[PDB]
Amino acid sequence: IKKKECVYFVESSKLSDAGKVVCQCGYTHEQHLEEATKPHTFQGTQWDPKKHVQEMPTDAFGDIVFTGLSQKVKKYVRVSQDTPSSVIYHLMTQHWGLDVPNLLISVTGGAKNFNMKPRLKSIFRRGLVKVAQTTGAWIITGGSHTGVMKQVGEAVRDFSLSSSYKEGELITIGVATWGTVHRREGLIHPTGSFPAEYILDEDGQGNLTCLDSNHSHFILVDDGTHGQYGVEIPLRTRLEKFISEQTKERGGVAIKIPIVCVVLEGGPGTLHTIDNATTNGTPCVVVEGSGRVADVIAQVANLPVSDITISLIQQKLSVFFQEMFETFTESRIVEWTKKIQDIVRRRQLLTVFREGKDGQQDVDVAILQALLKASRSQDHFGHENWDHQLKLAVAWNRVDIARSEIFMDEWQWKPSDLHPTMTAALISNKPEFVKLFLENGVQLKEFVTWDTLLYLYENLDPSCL
Amino acid sequence: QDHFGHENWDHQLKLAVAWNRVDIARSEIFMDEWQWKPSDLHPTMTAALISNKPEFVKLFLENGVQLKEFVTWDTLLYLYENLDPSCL
Amino acid sequence: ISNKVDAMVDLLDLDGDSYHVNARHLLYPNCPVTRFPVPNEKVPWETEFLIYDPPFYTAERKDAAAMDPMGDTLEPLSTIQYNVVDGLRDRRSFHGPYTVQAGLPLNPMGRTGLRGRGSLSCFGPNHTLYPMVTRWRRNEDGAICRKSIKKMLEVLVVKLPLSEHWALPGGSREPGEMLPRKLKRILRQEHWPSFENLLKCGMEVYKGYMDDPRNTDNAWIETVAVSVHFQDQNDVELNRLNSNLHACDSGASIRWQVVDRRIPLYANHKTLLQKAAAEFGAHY
Amino acid sequence: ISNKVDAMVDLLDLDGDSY
């Protein structure tokens, strides 16, 4: 059942608390999500996690279709903040029927809505499908119905109902806050499983944000709270440091799973999010033209270390939140200066998607230049880089990216080196790589050893006759 | 000029039936933030079925007008009263 | 292929201004007269010469310069002084340089090229009020405006059945009575004579001048804006404003309406509404 | 021919620090 591992994070918030800003009661008093400590416990003077917040078996372990927006199914699991990352990864693969992915896309940006040029919409919403169609990726997003996480849900809807193909079922995993959700009620079931429903409502539920419709899987984290937005940041970066840590298994000799961000809008906190990714050594891409902080880092992308003390480029955010250079209500702009000056220093781990001279290349290739650009920056002790990028290049099924990038430098010939990769494309099939390696002098009269066939016949197609 | 809510994205689509200009319905009044509420497309889905105008029906089926929910009992009673009068 | 090369035939062929607007229109809603166009550089008559003149037509209904149902005199009948409260014709303005230069009170917001009409029924400011009845609105249990970040507002506006907009009571000095009694220009058709402290629980928003279409050079409508807010959504304060609504002898409807930049009142309240919306951080 | 005119749709859319 796998219910006895994901646990609650529940406790009263109205032991005693004068948070009377919400007028309905003092601060979510009883007959609420607060249900357990309604009798008298010891003191309850301060609820803070010294005052314990329980972990009991869960009540949202099901599957709900959006009524009446769509028809497909999607999985509903709430989870505590202290849940180990290997538990949820076992929950995704072995119990939701999810394949071990080949890359991670962590789209971040601003929570507020935004509208850009429709050329950028026709490029970004098209190519982001064309990533996860070919690779079989996961798209870690931010959950709810507003902002950059709304725009990625547009792109899946722009594919999976128009060219609604089972071949290449995209997997977009929404990580949000059980507590910023708009209808926490109507979704609880200590029974354990439910093919239930709820109804989307956008214009109501003023503070509690509603879930986005177009997502494949939902993961909700909590601290027994409500209204407080950012609580999934110490989960998503703790989760993605494990999925990037976990390896593939496949018969062609396996890889480490790479990881990439995409930033669209940005803003405060997102600038803290980007360099926190690049310090851990995960590259990511900034789009041009749209974005509060995104067009800033697009502008200071190619300039060297010669800093404005940003005040010329303070108000390049086209919305003018706080409306002025001087009335920005952010003292010590020197704080954001260091965050930019660390990002632009790491030239390898940051690329920028220029609209005019890179969009005709693709946004597919630019988002896959960047993973190849990072792994080119980090090899150890010899020609493992042109072994590691090709190890990735099997699992992309992107033959031109294997051709146009890692077959145009000085390839160290040594055609025994292609033998752990020639074995990959034969089992995986993937037939188009074999013509690429036969172009590069992988002589079949030398390659087929006795022991290779013994490894080959142990890896037949299991469904075959 | 609309008044009191989302009548604008009801009024422009009401025009958009009578244009038979499918791309102008697509490229203009399906690129903003469409307030979903797919009961709202029911007085317009009824239009393209009687008028025929078949090309709008693929546009609304793209926008999640679920046929298993749309076809009420009273809609067919309104539908069969509006047949093609020259038909057999 | 044939549809795609057609996409390439068409692909390679590519080688003070804010003084008046509504008062400066042509038609004025009763008699077909328009005689002076003034643009955004000749509006303040104190600045430029404007040797060309608008001919005059006054009092709009009954008696051109006599105005015995209206209540003002002739220019040969020794026009009453500029900033005097006396008498029952309240000529006490809010701005200082209320100018009676030509023997008649010329307006201070620049020349609109008009007559001296008694569309105001008064050769003066006609200091009016607008009870901005304000529901900081709700949902099933209390809402905000999720559209930007702000707060969404609800305002009672009455659709009068003849004129095609949705308005508020114009407290424009009920003849013989004061300003809280042309507050009851329409509010007498809301049936209560009991509660009379409506603006006593009011909060001032904006004192000044409106772009009324029925203005002229000698009659123009400046005003005071007064808010009556409601933060409870809950109890007797909204209830005494709602349970005292029989509206028994009313024309069409008085329904609660949300606010935006797209409400059906045309010009006067709509340019006034955002100043009420600015005070409480509303969406407009 | 059909693969080559598709190559022309996309072809014409182009108009101390060390401390």
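Note that chain C is numbered according to Swiss-Prot, with residues 1151-1165, 1235-1503 shown in order.
If you're wondering, the header gives electron microscopy, 3.6 Å.
Placement of Cβ uses the backbone N, Cα and C atoms for every residue, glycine included.
Annotation note: C:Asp1431 (ADP-D-ribose 2 binding site) sits in a coil segment as assigned by DSSP. Of all Cβ atoms in the shown protein chains, 22 besides its own fall within 10 Å of the Cβ of C:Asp1431 (ADP-D-ribose 2 binding site). According to Swiss-Prot, the ADP-D-ribose 2 binding site annotation covers C:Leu1381, C:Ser1382, C:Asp1431, C:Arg1433, C:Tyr1485, C:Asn1487, on the basis of experimental evidence.
For C:1354-1498, the entry in Swiss-Prot reads domain 'Nudix hydrolase', with the evidence type sequence analysis. Across the domain 'Nudix hydrolase' (C:1354-1498), DSSP helix (H, G, I), strand (E, B) and coil residues number 28 helix, 29 strand, 88 coil.
For the published mutagenesis C:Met1397 to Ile, Swiss-Prot gives the following note: Only slight effect on activity.
C:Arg1400 (mutagenesis position) is surrounded by 16 other CB atoms, counting those within 10 A of its CB over all protein chains shown. A mutagenesis experiment is reported in Swiss-Prot for this position, C:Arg1400 to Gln, and the note states: No effect on channel activity; when associated with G-1407.
Experimental mutagenesis is annotated in Swiss-Prot for C:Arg1404 to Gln, with the remark: Abolishes channel activity.
For the mutagenesis result C:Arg1407 to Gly, the note given in Swiss-Prot is No effect on channel activity; when associated with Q-1400. Here the Cβ of C:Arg1407 (mutagenesis position) has 14 other Cβ atoms within 10 Å, regardless of which shown protein chain they belong to.
Quoted from Swiss-Prot, the note attached to the mutagenesis of C:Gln1408 to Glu states: Decreased channel activity.
Listed in Swiss-Prot as a mutagenesis experiment, C:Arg1433 to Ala is described as follows: Abolishes channel activation in response to ADP-ribose/Ca(2+). Sequence-distant neighbours of C:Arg1433 (mutagenesis position) (same chain, 6+ apart, CB under 8 A from its CB) are C:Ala1242, C:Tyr1247, C:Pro1248, C:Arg1336, C:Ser1338, C:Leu1339, C:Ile1440.
When the mutagenesis positions C:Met1397, C:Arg1400, C:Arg1404, C:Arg1407, C:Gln1408 are screened for a C-alpha within 10 angstroms of the C-alpha of C:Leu1381 (ADP-D-ribose 2 binding site), no residue qualifies. Separation of the C-alpha atoms of C:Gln1408 (mutagenesis position) and C:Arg1400 (mutagenesis position): 12 Å, rounded to the nearest whole number. C:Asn1487 (ADP-D-ribose 2 binding site) sits 22 Å from C:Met1397 (mutagenesis position), taking the Cα positions as reference. Closest to C:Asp1431 (ADP-D-ribose 2 binding site) in space, going by CA atoms and restricting to the mutagenesis positions C:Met1397, C:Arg1400, C:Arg1404, C:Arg1407, is C:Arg1404. Take the Cα of C:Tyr1485 (ADP-D-ribose 2 binding site) and measure to each of the mutagenesis positions C:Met1397, C:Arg1400, C:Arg1404, C:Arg1407: the nearest one is C:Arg1404. C:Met1397 (mutagenesis position) is 11 Å away from C:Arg1404 (mutagenesis position) when you measure Cα to Cα.
When the mutagenesis positions C:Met1397, C:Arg1400, C:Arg1407 are compared by Cα distance to C:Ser1382 (ADP-D-ribose 2 binding site), the shortest distance belongs to C:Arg1407. Counted within 10 Å of its Cβ, the other Cβ atoms near C:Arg1404 (mutagenesis position) come to 14, all protein chains included. The two recorded residues, C:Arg1407 (mutagenesis position) and C:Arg1400 (mutagenesis position), have Cα atoms 9 Å apart. Site extent for ADP-D-ribose 2: the farthest pair of Cα atoms among C:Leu1381, C:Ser1382, C:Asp1431, C:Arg1433, C:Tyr1485, C:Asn1487 sits 19 Å apart.
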